[PDB]
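First comes the structure, then the notes that go with it.
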Amino acid sequence: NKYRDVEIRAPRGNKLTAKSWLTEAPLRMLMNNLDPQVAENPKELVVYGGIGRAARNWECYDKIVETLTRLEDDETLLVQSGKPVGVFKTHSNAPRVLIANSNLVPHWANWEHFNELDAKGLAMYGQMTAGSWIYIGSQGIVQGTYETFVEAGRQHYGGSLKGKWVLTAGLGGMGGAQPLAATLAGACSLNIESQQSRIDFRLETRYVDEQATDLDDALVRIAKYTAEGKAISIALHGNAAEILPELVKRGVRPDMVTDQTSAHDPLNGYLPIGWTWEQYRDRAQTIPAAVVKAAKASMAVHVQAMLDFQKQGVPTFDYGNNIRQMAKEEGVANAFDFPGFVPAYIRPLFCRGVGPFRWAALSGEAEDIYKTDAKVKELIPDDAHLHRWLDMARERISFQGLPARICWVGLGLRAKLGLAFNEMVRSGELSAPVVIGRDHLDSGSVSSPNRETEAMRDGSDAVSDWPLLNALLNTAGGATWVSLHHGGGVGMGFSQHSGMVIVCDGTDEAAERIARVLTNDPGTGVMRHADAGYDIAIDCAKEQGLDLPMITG
Amino acid sequence: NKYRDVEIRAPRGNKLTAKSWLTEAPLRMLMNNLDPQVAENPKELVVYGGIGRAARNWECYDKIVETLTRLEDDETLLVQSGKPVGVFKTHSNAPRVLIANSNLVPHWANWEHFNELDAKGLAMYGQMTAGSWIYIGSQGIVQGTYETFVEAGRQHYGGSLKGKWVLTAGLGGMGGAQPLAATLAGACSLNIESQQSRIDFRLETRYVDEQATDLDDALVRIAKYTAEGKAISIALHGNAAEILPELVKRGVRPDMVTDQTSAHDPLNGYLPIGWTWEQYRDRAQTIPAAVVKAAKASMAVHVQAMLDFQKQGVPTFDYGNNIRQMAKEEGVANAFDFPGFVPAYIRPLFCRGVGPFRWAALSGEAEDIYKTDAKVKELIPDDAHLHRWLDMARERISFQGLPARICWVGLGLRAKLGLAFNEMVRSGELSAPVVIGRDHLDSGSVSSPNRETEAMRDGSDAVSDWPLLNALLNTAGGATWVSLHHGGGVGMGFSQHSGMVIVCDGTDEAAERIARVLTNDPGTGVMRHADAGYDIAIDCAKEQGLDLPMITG
Amino acid sequence: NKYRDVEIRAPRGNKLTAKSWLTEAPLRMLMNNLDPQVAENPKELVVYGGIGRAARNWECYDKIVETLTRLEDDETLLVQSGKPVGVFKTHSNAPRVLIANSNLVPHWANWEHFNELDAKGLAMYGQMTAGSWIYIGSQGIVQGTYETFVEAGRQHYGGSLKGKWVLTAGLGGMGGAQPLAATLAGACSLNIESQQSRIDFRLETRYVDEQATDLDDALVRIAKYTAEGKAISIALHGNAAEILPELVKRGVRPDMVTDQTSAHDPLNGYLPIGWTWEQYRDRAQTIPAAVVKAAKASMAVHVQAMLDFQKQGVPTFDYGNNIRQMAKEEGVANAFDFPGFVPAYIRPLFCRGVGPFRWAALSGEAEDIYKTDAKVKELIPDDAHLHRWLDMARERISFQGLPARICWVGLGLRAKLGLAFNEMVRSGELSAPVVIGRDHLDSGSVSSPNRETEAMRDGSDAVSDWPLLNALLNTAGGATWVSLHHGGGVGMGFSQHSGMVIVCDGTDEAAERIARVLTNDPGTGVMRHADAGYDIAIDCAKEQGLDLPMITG
Ligand SMILES: NC(=O)c1ccc[n+]([C@@H]2O[C@H](COP(=O)([O-])OP(=O)(O)OC[C@H]3O[C@@H](n4cnc5c(N)ncnc54)[C@H](O)[C@@H]3O)[C@@H](O)[C@H]2O)c1
Ligand SMILES: NC(=O)c1ccc[n+]([C@@H]2O[C@H](COP(=O)([O-])OP(=O)(O)OC[C@H]3O[C@@H](n4cnc5c(N)ncnc54)[C@H](O)[C@@H]3O)[C@@H](O)[C@H]2O)c1
Ligand SMILES: NC(=O)c1ccc[n+]([C@@H]2O[C@H](COP(=O)([O-])OP(=O)(O)OC[C@H]3O[C@@H](n4cnc5c(N)ncnc54)[C@H](O)[C@@H]3O)[C@@H](O)[C@H]2O)c1
């Protein structure tokens, strides 16, 4: 059915429930997706995003578990929007599970039709990692936001963020990660949020350190903590469209400026200048046209302030909330004089196949992750920023469900790491096999013109051949499970993306798959960006000896 | 350019700059429109009502002055949106100046197109009396506002406003008359104004009594003064769109609610919620589309509060700034649930041709006006209301620029007074010629479905043949200058209206023009309302012996 | 009352019904507007355009006639949308009648509101000359279309069209005038029309000389008639969007290309390529959206052919049917590479105040018009095109109602001719007074951004100050009747325009008014165009000694 009063947790240790580690792995990771410590609403099979599910319904979940438990190494289960629809003969070097969730023929790819199918029992929103069984809790968004701040810090500031501060807004579902990410990057931050209840939540969870009493107090604290070389996040109850222009007027100069207000939704996600929250919600019901106009006017003012910071040379960037387009429509003709965070910071990383390399210890032992943390530092010895992340993840990131880790590593190094992990399983240094996967947001695995593929230099934003080729190639290469999803992050109609996870069980046959998959997966991202004509990606392909017929011959 | 750091003042006494009194008169009244004691912002050519200007720019101003100085009595100057465009041969019994300001082919009659033309040097907003040179400071409207308050008192409060108070906003050139009008009607008043300089101006010219320190203070004063039976006006520095909703929330109940902010022009005349006046003016230059959106959204909130007051039983009306229209456009579907002041209170006066009839002493002598006050009482000896009006005017209305007088009289009496004043000029009782005019708000000179012709009994609100005929007839009859303006009062798209001024220079020739012009001008108003089937107007036409073919034969 | 089974004709000879010739003139011209020989549907007071009326209804007509009959020379009648609303004292040098028809406050200036008012007995569409009593039948449109073709000939072909041919389409209400106008101008013409019934009509009335059997036949006839120096009009039954592209393909070069299909109305007025008229009418009922697209697509093809002609040096012009706009919306990005006929040909004439000078013999005698024709020839002896037109008019243009004539005459000559006609009345050369007027389409008397003021060089298309000033100035100057109309030609919302008519009764007093009015009326046109910065207008202003303060000091 829809609701079940149960607690689900991944089996631990070395005892198998399934027939091998190739099938035990997806089984454990599915169950991990539903862990009370990991999942948002697992009693309704919700992993995250309110309706991002691990399985279509409880009958489907039961049958997936049943089927995985008896699946042979020469068989492949097909999961179709969270339903186990078929088992077919393949071989041990093919994936054990092939997953396609939420895919709709384009003309019908909208929430209205999704809802119609849902009513008929035909639907499940997979988000990214909800339906594809590789979600590891808040570490994803925390590490991800950390990467943006750290990369911006590498580009502008030589990786030296001590005594520097980030100015931003929004402490919501995604924005709440900003203060912690900044702190971990080594920066102070001032975080503007219009709902006190969201500040309270982020204070309670220690994502934000302190709340200032007012703007003057906020600035005193920032000046204090930066002078002392501390990395402390500060929350301020207020309105970014009021505070940012005031900071410009006062000549206050932050070291980075961004924003995570929900400016994509003027009716519901962006408080107009001068309004309480309060007035905003009340007026949204009675005069929605006026509210949208008030919010949009306020965004123009907000973006003018962001542009003013950039004119003073402050690294300034959009954090995917559509605020620049909103402002532009209001006559801020130069709204796009500051870039989106992906084109500015993430894409150059994607050009080198650097993306969010994610792994989990199937044993459940924290020590297995600590051992892999140490291995990563050993194999990548000269990279100080990676070492800092791994040092403070142990100190400041709590495991949720199965101990897991994310770090950003590129073409060449992904395979090096995966093979080392595999050798560690073989040697018994790791107590049980590990899985290596990622979010669906990687260099060669996503098409999303409003986000990850916005403003491709060749205008190819909407080309979705790439994630489809990525999934086909990872199937051919030997990933343990491969996923194709639609509409993760941005909703029905707006993205297509692929996932893969591979088990490292210490065998040489795994090593062969690992070598292929962990070369090919980032390799497709280098290819994709080289195809668009990015010099970094072309140079990376040549350095790594990638075979790109139209570039390398 | 539209800024010049100069003080403009009407020449005084009997020495002529122009060739005759027919040409000296418009020269002096143009300059009087720009007198620092008269105009809201004369260094930018702005007289009142948002950006109501006296001339298109300073080059145009200079050329108008130059041209009027050389104009012959058989010549007519054409003024086109504040620009002197042509001089043509007519005769001494035709107007010396013909003015057409702000007129746009209907499909293009909106603020967006006006602003485009303005940016090209092709436009000027005439308002009503700004572009047609018959503005006399806050006195021009003060009797109208007074008659409105008094009539509302008759309908709602048994003819007594003692112990009652008005809530309103806008202390600009015309809005500044509200506090004094309320006082003269016997009511206390709370008047919200966003610019300290405007409060200062009203304080300086004795139009408002005092300024409260905050809203709480204002409310205690209102409660005390009303309990004492006093009639004292109170200015409060703030934003009506913030204060009115707050007052609704607190359950505060004024005895009347209206508004006279410059809502007719969202870009220039109405301060958005949460904005300073400085931010408003700066942003109007850079992001005008956002500014209009913010102002209109704020008007929606403002009108919602006015509607809440009305639902609580508070007498509520639109005082002629088109605010209901602006709110309706933004989703306030019931914006017109409260009426305009004309259909509610003033129309029966228009039916008799009674309106904002006025005159000014070109000599600059206060004693010339006092002499006219005395003559009016002599000629209208039995009207207690009018005698008291004139007493209160002498006691409480400060002259601004050239001494002038507002005095609401209708068909029959306008010519009687006009002819008496001309005799006083001939006899030397008046030291120099006087000009007789009116606002364009008058019985026969305006079509405006959201103001002067709102809810006509025959549904003829939008018929604008009438003001055009009025201007043509005033030209045929021998007014000294005649105007046809678009958009005065209620903004672009919403009105068409005419103006007239006639000089009483003491001659027999002027007497003949005065006799017919001051009969015909209110005569067209009686005709217009008689056409619509108003019995008061029909009875008035018959009493005065008007020739109305479809009514009298 | 709406319908009256009567025949109305202007009184003839020298016997007065009214009190003077100043009031006899408008009376006769009103009745002439309803002559069975002149009016489209006079039993319902319709002069032209289906609903362009002389008076609002029969009661109004009766009262207008009765009032004019008793009107004194020092009195002025106000006509308000065809209704005699008031009579006021003026003087003998003011107009006897002031007319304002169809004027609506801009926000309500649309047909839906007009219709609402009409249903309440409050409305009348005056068109241009229907409500202002100066319509003289088909001579207006025939002469006007003639002037376009003649002016094009002057600009491109040294003022000779002999051996030349015009290619156009549309033989409708206005388009039907094309073949006759081309013939009179001295050119051959090929006229494409999709309805055989329309061709039949024009063949019967001799507007079109002959019908070709097919395109090849048409081309054989054109080659022959042009080679023989004949001016013969040829109709071709077909589709302009099929024929014009075929002519381009064949390498055929006409000497002028224009179009008067009803492209402004894709659903009803423009036959799609490959469709029969029956298919078009049938499909308009079942699939109107598809019909509109087929027609719009066909317009794109048609305009492509017109551009192909222009690229070859063929004088090509839009004849006010919106076709360029329609094609542009379909991806013909250079659709405005050919001009409208006004900007190209009529506007240069307007710059010199050259416009359609029209006059009528109140006597009813054809000899009166023939005498004035000869007088015009005498006073303008060196203009061969003028002489040709007047000779052409006598032989090819039939009088309708009162004998009347149109001539294009500019600043300086208009007054010269008017003073001369007046002297002929005085001397008894003319058997009775003549009226001098015009269409509302003259240099200083119309604002109409989609027609006569399209693409003003300064962007002032929509400025309607000008016709208003023209009306006011003609009232001041001494025209016999003056009119302000809205919506003529282009409909509610899209134009504002003025009329004037002046009687030449042979008196010295009329001469004084004629010298003024006939200088001032075209003078305002030169002024308007000089204001816009047209060198021709500025040069003309200086040559005629016009007093334009911002140009000449
Ligand atoms: N492109 C990406 O990968 C990416 C990553 C992170 C966030 N985002 C974007 O950031 C936006 C926020 O995401 P979210 O999930 O946190 O949304 P959310 O709705 O949970 O959070 C928005 C927060 O902004 C606050 N807010 C609204 N108006 C404000 C104002 N004027 N001043 C201060 N605070 C205000 C709201 O109270 C809310 O807490 C979204 O548009 C999201 O798409 C995009
Ligand atoms: N009813 C009538 O007879 C009549 C006559 C003349 C003018 N008017 C109309 O009256 C209005 C005011 O004319 P004016 O000459 O005073 O204009 P103005 O532009 O001189 O003054 C407008 C005033 O409104 C104040 N204001 C604007 N927004 C405000 C807000 N949100 N809260 C508080 N104050 C605010 C401004 O600071 C300014 O002082 C105009 O719309 C004008 O067209 C009506
Ligand atoms: N701007 C001006 O002053 C001016 C002057 C003359 C005409 N016009 C414009 O010209 C157009 C015609 O006016 P009208 O009153 O004659 O309209 P109308 O509807 O009477 O005539 C249009 C004619 O076009 C014919 N037609 C339609 N599609 C055709 C096609 N594909 N091929 C050949 N013939 C086709 C119709 O059969 C009809 O006879 C209108 O848009 C009018 O506004 C403007």
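Numbers in chain C come straight from Swiss-Prot, and the residues shown are 5-557, in order.
Each residue, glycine too, has its Cβ placed from N, Cα and C.
Residues or ranges marked as active site in Swiss-Prot: C:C411. Among the mutagenesis results in Swiss-Prot, C:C64 to A has the note: No loss of activity. The residue drawn here is the original one. Quoted from Swiss-Prot for the published mutagenesis C:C192 to A: No loss of activity. Looking at Swiss-Prot, the entry for mutagenesis of C:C355 to A says: Minor loss in activity. Experimental mutagenesis is annotated in Swiss-Prot for C:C411 to A, with the remark: Loss of activity. What Swiss-Prot says about the mutagenesis result for C:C544 to A is this: No loss of activity.
Residue pair C:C64 (mutagenesis position) / C:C411 (mutagenesis position) shows a Cα separation of 33 Å. Note on the mutagenesis positions C:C64, C:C192, C:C411: the fewest other CB atoms within 10 A surround the CB of C:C411.
Comparing C-alpha positions, C:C192 (mutagenesis position) sits nearest to C:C411 among the mutagenesis positions C:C355, C:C411, C:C544.
Remark: C:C544 (mutagenesis position) has C:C355, C:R356, C:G357, C:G414, C:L415, C:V530, C:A534, C:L550 as non-local neighbours, by Cβ distance under 8 Å and separation of at least 6 in sequence. Annotation note: C:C355 (mutagenesis position) sits in a coil segment as assigned by DSSP. All chains included, 25 other C-beta atoms sit within 10 angstroms of the C-beta of C:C355 (mutagenesis position). Under the DSSP three-state reduction, C:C411 (mutagenesis position) is assigned to strand.
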